[PDB]
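S.K.: Sharing a structure with you now.
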Amino acid sequence: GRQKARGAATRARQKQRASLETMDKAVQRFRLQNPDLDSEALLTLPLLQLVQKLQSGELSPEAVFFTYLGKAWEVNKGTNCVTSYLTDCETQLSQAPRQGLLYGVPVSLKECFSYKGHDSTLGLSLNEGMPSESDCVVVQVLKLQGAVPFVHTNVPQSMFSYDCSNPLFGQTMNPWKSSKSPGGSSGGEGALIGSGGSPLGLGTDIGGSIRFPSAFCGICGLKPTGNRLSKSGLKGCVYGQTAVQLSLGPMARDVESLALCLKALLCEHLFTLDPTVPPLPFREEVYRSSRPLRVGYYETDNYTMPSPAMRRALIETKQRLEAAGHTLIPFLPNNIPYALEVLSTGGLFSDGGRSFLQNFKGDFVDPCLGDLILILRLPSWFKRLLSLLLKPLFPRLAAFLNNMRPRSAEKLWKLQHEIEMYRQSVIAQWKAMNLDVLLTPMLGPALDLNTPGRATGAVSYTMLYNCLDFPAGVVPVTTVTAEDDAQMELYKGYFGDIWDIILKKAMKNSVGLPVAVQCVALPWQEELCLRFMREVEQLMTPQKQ
Ligand SMILES: *C(=O)NC1CCCCC1
Ligand SMILES: [Cl-]
Ligand SMILES: [Cl-]
């Protein structure tokens, strides 16, 4: 019963196509009137220098806007990362506030950041032809700070994924290798920023969806504490689920860009437009501190075996931090399996997936979601039974199935308390070793297209910090060598289940692809997190600063 959804696809693709044409026509007009502009030099300027030149008058907003608009159009050709051109953004451009900290900066938005007059489909038929009545709060703040949001970027269908394909706009590709995923669900942002088509973007993250795309596409990303920024006006699939919180945050080519973005967002405009966000301004002096850090670290979470490239990235960064004078302390959060199998899965699937499934009624199911929908559709008893059969041979799979069952409000309260007491556990663990920050591996290199949805285990590295609601960011530190990739033939994985087997195959043939580490601080500590990220960036890739 899918013809209605075929109509949605046809209409969505027409709007995407017309958006692209509108963009190109404006780019072609602009270039004719400005034939001598050094567009390469403008595009490769770091955000901090770009901002300064816009503030001084050295570069016109128009010059910067249309150049990035040109570049976004071009990189889209090989990645399919842009779903929509934000129609009024040229008239926004001419009205941008001069004193704004982001005056004249083109910014790209993940499709779920509602923008007036435009759909936030999430790749779902039922959200097509349902344009937002207004800009969401962070989009309002961006504009009040002088920025110019200019495109919506692609997401995997429903966002419940770390790949990036849906049936309306299709499949987004990694800009480093087109057989590879850009990661997700902020994958359009990853591909666009990662190929130079936007200097700053916003994404969201409930199990790693800022961090996967950033890592897979070789850019920086930060997932703040859930309630550091406003979620007001965000489009979603499931509403009212508060056990594992959603976070939104910046993506960019460097760390300084992330810190600029958070500084611009954490202002009175935000705090008055959404009073439910604690009014905590950006603390520059914590961000800029150069005091030695106590850095906890691990090479593996003992759940998802790291690739050789991940492991090399982690050890090398550790050794450089030591040489720079920081104290590196072996540290692994306790009971990760519990945090993932019981707390995180149970938090996301407390209703057995029912609320989530209503979004898919009458719709196609994108191949990049794997068997997720099929598995969620199954009866609560046949899940339970299959869980008991799989437990001897495949304990991970069994635990997954058993913890995605529907349960009562009573049981949800108990789960919510366990999440709270686990949070306090890890905090106490952290304080007993007197850590400032924590260094971890990050999933990478980029997986093959249509494999993330079959490698669910691999979310272990990022999902843990959604469960704990700790700020976490990722920084590119190296690229896959011939040796790293060859050494994947010796990868086994701790479990030997289908998730380990898919991941092994998924990560092969990745020579030249970027690989990241993850940086973590305690709740409300975004500034310390970024300081630390800045340090990693400086030591492993000094040409960024
Ligand atoms: C981004 O946060 N992606 C997550 C992948 C695991 C399931 C929830 C969504
Ligand atoms: Cl039909
Ligand atoms: Cl709060």
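The residues of chain A that appear here are 33-577 by Swiss-Prot count, in order.
Heads up, header says this was done by X-ray crystallography, 2.3 Å.
Placement of Cβ uses the backbone N, Cα and C atoms for every residue, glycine included.
Here's the feature list from Swiss-Prot:
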ACT_SITE  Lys142  active site, charge relay system
ACT_SITE  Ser217  active site, charge relay system
ACT_SITE  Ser241  active site, acyl-ester intermediate
BINDING   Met191, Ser217, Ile238, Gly239, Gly240, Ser241  substrate binding site
MUTAGEN   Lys142 to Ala  Lowers activity 40000-fold. Lowers activity 70000-fold; when associated with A-217
MUTAGEN   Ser217 to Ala  Lowers activity 3000-fold. Lowers activity 70000-fold; when associated with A-142
S.K.: Please give the maximum pairwise Cα distance, in Å and rounded to a whole number, for the substrate-binding set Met191, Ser217, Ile238, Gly239, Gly240, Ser241.
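M.R.: Comparing all Cα pairs, the maximum is 11 Å.
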S.K.: If you measure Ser217 (mutagenesis position) to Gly240 (substrate binding site) at Cα, how many Å is it?
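M.R.: Spelling it out, the Cα of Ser217 (mutagenesis position) and the Cα of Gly240 (substrate binding site) are 8 Å apart.
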S.K.: Could you tell me which of these binding-site residues, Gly239, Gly240, has the fewest other Cβ atoms within 10 Å of its Cβ?
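M.R.: Each of the binding-site residues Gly239, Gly240 was scored; lowest Cβ tally within 10 Å is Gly239.
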S.K.: According to DSSP, does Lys142 (mutagenesis position) fall in a helix, a strand, or coil?
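M.R.: Its secondary structure by DSSP: strand.
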S.K.: Going by DSSP, give the three-state secondary structure for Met191 (substrate binding site).
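M.R.: Going by the DSSP assignment, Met191 (substrate binding site) falls within a helical segment, counted as helix.
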S.K.: List the other residues in this chain whose Cβ sits within 8 Å of the Cβ centroid of the substrate site residues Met191, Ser217, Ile238, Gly239, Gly240, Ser241, in sequence order.
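M.R.: Same chain, not in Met191, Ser217, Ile238, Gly239, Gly240, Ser241, Cβ within 8 Å: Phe192, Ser193, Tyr194, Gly216, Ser218, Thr236, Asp237, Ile242, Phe244.
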S.K.: In terms of DSSP three-state secondary structure, what is the assignment for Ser241 (active site, acyl-ester intermediate)?
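M.R.: The three-state answer is coil.
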S.K.: Under 8 Å between C-beta atoms and at least six apart in sequence, can you list the same-chain neighbours of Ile238 (substrate binding site), or say none if there are none?
M.R.: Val276, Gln277, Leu278, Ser279, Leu380, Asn498
